[PDB]
Amino acid sequence: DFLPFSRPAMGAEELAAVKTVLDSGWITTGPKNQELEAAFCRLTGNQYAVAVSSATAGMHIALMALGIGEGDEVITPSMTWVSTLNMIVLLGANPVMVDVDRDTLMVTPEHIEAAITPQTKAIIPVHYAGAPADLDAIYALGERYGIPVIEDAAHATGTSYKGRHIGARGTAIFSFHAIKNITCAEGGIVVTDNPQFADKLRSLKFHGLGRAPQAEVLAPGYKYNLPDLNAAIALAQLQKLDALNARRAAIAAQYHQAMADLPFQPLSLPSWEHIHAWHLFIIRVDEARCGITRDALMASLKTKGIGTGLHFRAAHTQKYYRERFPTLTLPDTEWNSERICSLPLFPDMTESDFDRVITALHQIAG
Ligand SMILES: O=C(O)CCC(=O)C(=O)O
């Protein structure tokens, strides 16, 4: 009875939503997309939303829409999924990786400010694991220097920062991937407060068109539209958001309590006021403190039928980036990269499950 680190919360509502779309005969981008965009604006408090085929696609067209390319620099942490780095590189721009807080894994204003040059054209903070980054300080940097801020909110559907939802202002990109807080297997959405930018996003995700028979390419774009079939599933999940996040939050609490009697070190919560979406429950496994390495712990758990994730192996430690940036050193990122792992955490997780994990942890924890 394998216990994976994540499971989608799929039930009768998701199936019913698909049945309705299949029965209507309008299966690709249409009214369900328009509805999902309207719901994300209502959810966040922002003015415009562009649904896409994934958050990676959303990042690609966001950077593309800013006109980022050869000669430009984009500040981002290395502690994030490589898709952001890849999109910066593939547009022909230069990623400038900066370090993160040692216990929250979030990019600091200091690390960002120190990397700013006249070539910096975007700053991409990540709301890590469900908690929010220090937006007030980051936007201030953005405004002082005239640099766009594009928030990676793939872990943050349901996250709040100092009384306001992530995505309420500025530009934020959410993900509907299978292990994310809400899902339609693959999908994402770009929420923004800028109408000209939103218009560019809509065109770039659909062939650069301004479909009608005499529609025409205004400027070449990609194909990243989200089918209504998947959009309807996302809408069904979005309706369940509070209950689903409430279950993750409760399980995070037990983990917290359980960790008191264990040597593994969970992340620290940011100091600012916030609401945590609890996308992941990450722990650090330092061999000298725990007696076991991170890799050994993950493999031990797997033997016990317990799955774990690794979010993330820092971008700068992966082949292409190691060879392109050989002298790049980011201590707090590397320290965590060698020691983090994500424990089972999903809305349908039971106590049999939970307790199964903790019992495996004690078995291995000394
Ligand atoms: O299954 C996918 O399409 C992507 C999975 C992913 O990005 C991940 O490693 O977390």
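Per Swiss-Prot, chain A residues shown: 9-218, 229-384, in order.
Header says: X-ray crystallography, 2.0 Å.
Placement of Cβ uses the backbone N, Cα and C atoms for every residue, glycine included.
Pulled from Swiss-Prot, these are the features on record:
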type     : residues  : note
MUTAGEN  : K188 to A : Loss of covalent pyridoxal phosphate binding
ACT_SITE : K188      : active site, proton acceptor
For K188 (mutagenesis position), the same-chain residues 6+ apart in sequence with C-beta under 8 angstroms from its C-beta are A162, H163, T165, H297
Anchor-to-anchor distance, in angstrom and between Cα atoms, for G218 and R229 with 10 residues unmodelled between: 10
